[PDB]
Amino acid sequence: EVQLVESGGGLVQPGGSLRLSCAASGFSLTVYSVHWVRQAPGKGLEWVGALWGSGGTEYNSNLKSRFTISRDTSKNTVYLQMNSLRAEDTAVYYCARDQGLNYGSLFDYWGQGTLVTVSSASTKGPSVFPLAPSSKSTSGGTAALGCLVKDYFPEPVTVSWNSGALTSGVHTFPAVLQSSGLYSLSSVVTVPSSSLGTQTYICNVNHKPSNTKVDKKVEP
Amino acid sequence: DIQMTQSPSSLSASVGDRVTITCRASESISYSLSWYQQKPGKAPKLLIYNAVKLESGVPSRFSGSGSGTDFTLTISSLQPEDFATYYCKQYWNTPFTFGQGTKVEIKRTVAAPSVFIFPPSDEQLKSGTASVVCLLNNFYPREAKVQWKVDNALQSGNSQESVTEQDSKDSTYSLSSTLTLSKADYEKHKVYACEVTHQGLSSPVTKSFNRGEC
Amino acid sequence: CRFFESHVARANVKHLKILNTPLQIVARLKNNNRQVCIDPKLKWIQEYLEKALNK
């Protein structure tokens, strides 16, 4: 029942600042220590720093103290203040609870992760286009339809199908940065071509940095 | 600063194969080493701590051993859901440092890709850009070839490929190919074809559509 | 002291505490703030005590 939730992720300009949060429930920060770990996209894991229950702070020396870890026991929430960010600071930022075994620091509970992007680019919402499942005359095997989430910045974009009712057969491809500097992906789903003639498929695109949400119904 | 190094970077074994992953430290760390499992889009999951201790809830097909500068994680019987990147973490000295990861792929029987072709919707054509998408679905191995032929002419430099991570149940992949051309260039051709070459295919499969049809 | 806690990381030790015979070494841990009995003949303890005695 221990639950960690990060928030505050988003786009930041180079040299800019940002704060993240980590609301912890099911345990007290007075007993358990909490750590921040970051992971650059498609890279390795990097221990940012620790916040003990005592509680002082431990930092990774390689960060040049451009980060500050803090705690508010009354909220049971941990923070991370980010200062003068570089492009290299673009990463998913996790918080993790210290198991508290005598052995040393071990991360037993983690948060979902929040993504900080450092870029001089402007935010843009995704245009959503349907990928029409033209049969075009063959119906028996699985049919294929989806959505084309084109031209958005920055990551991430949340794609769903039928408000989560569809939990199988769906492939949402990792976005690929285009020449324009705008990401783009497709979300396909294989369904029985038998219906189609009954079932209504809707995709749910959500882009938080742009505050845009688009519901597109895909019909043959 | 203790830097951790792992071998190998990648590996592919079958369901039921023993697999080991080496973790070396640039300096002695005694028994203060842990092992983490991370699936795509998710947070790391602690497996082994104190070199050889398995934490609660983790299947005992996982095993750890080692001490000093040499450590090793053993998966005694590979399961389809073992697809992940495995990291080792040192907590002997600050800063705590991670290995660069080890990529574990599942080997399985050859699976031919089901292919689909998607024409650009009219709603998209308004803005002035056409996106043609070819879909390769549920195949293994991941190596595949996709060529775009527009009115039987071989395309080059316009397409972009993207691949999904390996499935945790049937260990297949899915590949998308997007052909990008302007509204002008899209409306000066007819036949748009996608040619797929794969090991599961005895003969290359071609999916195609015309233009301006239902 | 008592027995010796096994396999305690050095980075998890805030400071050492030598008791007056009740070697008796106790380590204050950083992650859980407990007091743990440390093994005196460990190599990293012998090197820690040297740094403190200016040697």
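Residues displayed in chain C correspond, in order, to Swiss-Prot positions 32-53, 57-89.
Quick check of the header: X-ray crystallography, 2.8 Å.
Including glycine, each Cβ sits where the backbone N, Cα and C put it.
Summarising the annotation, Swiss-Prot assigns heparin binding site to C:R41, C:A42, C:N43, C:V44, C:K45, C:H46, C:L47, C:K48, C:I49, C:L50, C:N51, C:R62, C:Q69, C:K85. Here Swiss-Prot describes C:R33 to Q as a published mutagenesis experiment; the accompanying note says: Slightly impaired chemotactic activity and enhanced inhibition by heparin. Greatly impaired chemotactic activity; when associated with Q-29. C:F35 to A appears in Swiss-Prot as a mutagenesis experiment; the accompanying note says: No effect on anti-HIV-1 and chemotactic activities. Slightly impaired chemotactic activity and no effect on inhibition by heparin; when associated with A-34. Under the heading of mutagenesis, Swiss-Prot lists C:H38 to A and annotates it as follows: No effect on anti-HIV-1 and chemotactic activities. The mutagenesis experiment C:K45 to E is recorded by Swiss-Prot, whose note states: Loss of integrin activation; when associated with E-48 or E-64. For the mutagenesis of C:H46 to N, Swiss-Prot gives this note: Slightly impaired CXCR4 activation and clear resistance to inhibition by heparin; when associated with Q-48; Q-62; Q-68 and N-69. The structure shown keeps the original residue. As a published mutagenesis entry, C:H46 to A appears in Swiss-Prot alongside the note: Reduced dimerization in neutral pH. Eliminates the pH dependence of dimerization. According to Swiss-Prot, the mutagenesis experiment C:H46 to L carries the following note: No significant effect on dimerization in neutral pH. Eliminates the pH dependence of dimerization. Looking at Swiss-Prot, the entry for mutagenesis of C:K48 to Q says: Slightly impaired CXCR4 activation and clear resistance to inhibition by heparin; when associated with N-46; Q-62; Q-68 and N-69. The annotation that Swiss-Prot gives for the mutagenesis experiment C:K48 to S reads: 55-fold reduction in binding affinity for Link domain of TNFAIP6; when associated with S-45 and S-46. Swiss-Prot gives this note for the published mutagenesis C:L57 to C: Formation of an intermolecular disulfide bond, leading to a locked dimer; when associated with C-86. No effect on CXCR4 activation, but loss of chemotactic activity; when associated with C-86. According to Swiss-Prot, the mutagenesis experiment C:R62 to A carries the following note: No effect on CXCR4 activation. While the structure shown retains the original residue, Swiss-Prot records the mutagenesis experiment C:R68 to Q with this note: Slightly impaired CXCR4 activation and clear resistance to inhibition by heparin; when associated with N-46; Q-48; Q-62 and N-69. Among the mutagenesis experiments that Swiss-Prot reports, C:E81 to A is described with the note: No effect on CXCR4 activation.
Where Swiss-Prot records a feature, it is marked here on the structure.
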| residue | record | DSSP class |
| --- | --- | --- |
| C:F35 | mutagenesis position | coil |
| C:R41 | heparin binding site | helix |
| C:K48 | mutagenesis position | strand |
| C:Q69 | heparin binding site | strand |
| C:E81 | mutagenesis position | helix |
- request: Calculate how many Å lie between the CA atom of C:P53 and the CA atom of C:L57, with the 3 residues in between left unmodelled, and give a whole number.
  value: 10
Message: Below 8 Å between Cβ atoms and chain A: which of C:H46, C:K48, C:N51, C:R62, C:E81 make it? I'm asking about the recorded positions.
response: none
Query: If you measure C-alpha to C-alpha, which of C:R33, C:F35, C:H38, C:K48, C:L57, C:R62 (mutagenesis positions) come within 10 angstroms of C:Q69 (heparin binding site)?
result: C:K48, C:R62
Message: Under DSSP, is C:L57 (mutagenesis position) part of a helix or a strand, or is it coil?
response: coil
Task: In whole Å, could you give the widest CA to CA gap in the heparin site formed by C:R41, C:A42, C:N43, C:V44, C:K45, C:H46, C:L47, C:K48, C:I49, C:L50, C:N51, C:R62, C:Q69, C:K85?
output: 25
Task: Could you round the CA separation between C:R33 (mutagenesis position) and C:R62 (mutagenesis position) to a whole angstrom and send it over?
output: 16
Query: How many neighbouring Cβ atoms, not counting its own, are there within 10 Å of the Cβ of C:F35 (mutagenesis position)?
result: 14
- line: Around the Cβ of C:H38 (mutagenesis position), other Cβ atoms within 10 Å, all chains included, total 18
Query: Listed in sequence order, which of the recorded positions C:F35, C:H38, C:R41, C:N43, C:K45, C:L47 sit with a CB under 8 A of chain B?
result: C:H38, C:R41, C:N43
- request: Between the Cα atoms of C:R62 (mutagenesis position) and C:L47 (heparin binding site), find the distance and write it as a whole number of Å.
  value: 6
